[PDB]
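Chemist: One structure coming up, written as structure tokens, with questions to follow.
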Amino acid sequence: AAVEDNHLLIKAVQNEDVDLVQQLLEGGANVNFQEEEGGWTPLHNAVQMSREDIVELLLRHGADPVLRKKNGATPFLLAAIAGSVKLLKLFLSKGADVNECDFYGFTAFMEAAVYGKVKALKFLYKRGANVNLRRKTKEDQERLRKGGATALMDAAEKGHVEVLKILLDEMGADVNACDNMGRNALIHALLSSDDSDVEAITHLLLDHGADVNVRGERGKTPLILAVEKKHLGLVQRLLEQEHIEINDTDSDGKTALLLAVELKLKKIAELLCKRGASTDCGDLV
Ligand SMILES: Nc1ncnc2c1ncn2[C@@H]1O[C@H](COP(=O)(O)O[C@@H]2[C@H](O)[C@@H](COP(=O)(O)O[C@@H]3[C@H](O)[C@@H](COP(=O)(O)O)O[C@H]3n3cnc4c(N)ncnc43)O[C@H]2n2cnc3c(N)ncnc32)[C@@H](O)[C@H]1O
């Protein structure tokens, strides 16, 4: 009976039924009940839905403002995902630390970057967020070379151009930080799954001196990734960089040129061939 009312409390929050939430709480429901799959509380749900009135109701009934769910996220971190400056401010007044993180290393600032929440990003910055923190994760994950990413890498990966610009021009983000795998923001940008913003992002990173001689998982370089995405403009800008190594091979033994030929990218292939050792570059495809 007690357990079903606790589940009803969570659903009432999710359905934004204030009167029912009040009734269940006054009836003795556990304001800090955690559901079994993810450890979510009433308060986590209220923050996720950006409902400041429900948040305040739960806090007045004794909700623990810093109680974490199973991934280690606090209400404060969920407020960053929601982009709610008012809730970020509230949890900072109740014991949150601006640089706190979940169990995979995500801070509020990183989450604002991931979710493109510019107002929250700016608020957090002015509250002392460390812009260049690298994700500290679980020992088992760190041993698999996971972890170490920054908010800039998240902005690059998710294609949030305005966030990226703010990070680089206003907040002192380090363009050439690398995660535990050796990937920088440039690699993460070229790995992204949305073809919408990759060109703009890559150009911005290169403007700020992003290092082109870096490797992702299976030996992939920025140049190889750009060839795989068939983007002539990006290959052109990458080749304008001074220290770029055109002859690097990925784990399959392929260079950018060999891949360009296989994908039948005539202009890219000729460009790459001309930069290399070969004398016969116009007739490859
Ligand atoms: N109201 C509710 N809303 C949502 N889910 C709910 C709700 N009520 C109950 N549930 C139940 O809870 C379960 C767990 O959901 P959770 O969000 O609490 O925990 C997720 C996962 O379990 C847990 C571990 O996931 P994973 O093993 O796939 O691990 C992901 C990745 O491999 C790892 C490291 O990332 P990286 O450093 O390599 O980039 O962190 C996770 N991750 C990726 N992006 C993240 C992000 N932006 N923020 C935080 N974590 C992120 O992380 C949460 N998570 C995953 N992707 C996320 C993302 N994009 N944004 C925010 N959180 C994310 C859910 O499965 C669900 O059944």
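Chain A uses Swiss-Prot numbers throughout; the residues present, in order, are 21-305.
Heads up, header says this was done by X-ray crystallography, 1.8 Å.
Just so you know, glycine gets a Cβ as well, placed from its N, Cα and C.
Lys240 to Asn appears in Swiss-Prot as a mutagenesis experiment; the accompanying note says: Reduced 2-5A binding activity; almost complete loss of 2-5A binding activity; when associated with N-274. For the mutagenesis experiment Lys274 to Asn, the note given by Swiss-Prot reads: Reduced 2-5A binding activity; almost complete loss of 2-5A binding activity; when associated with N-240.
On this model, are these features tucked inside or out on the surface, and what's nearby?
Modeler: Under the DSSP three-state reduction, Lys240 (mutagenesis position) is assigned to coil, being neither helix nor strand. All protein chains considered, the CB of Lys240 (mutagenesis position) has 23 other CB atoms within 10 Å.
When secondary structure is read from DSSP and collapsed to three states, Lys274 (mutagenesis position) falls in the coil class. In sequence order, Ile244, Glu282 make up the list of same-chain residues 6 or more apart from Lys274 (mutagenesis position) whose Cβ falls under 8 Å from its Cβ.
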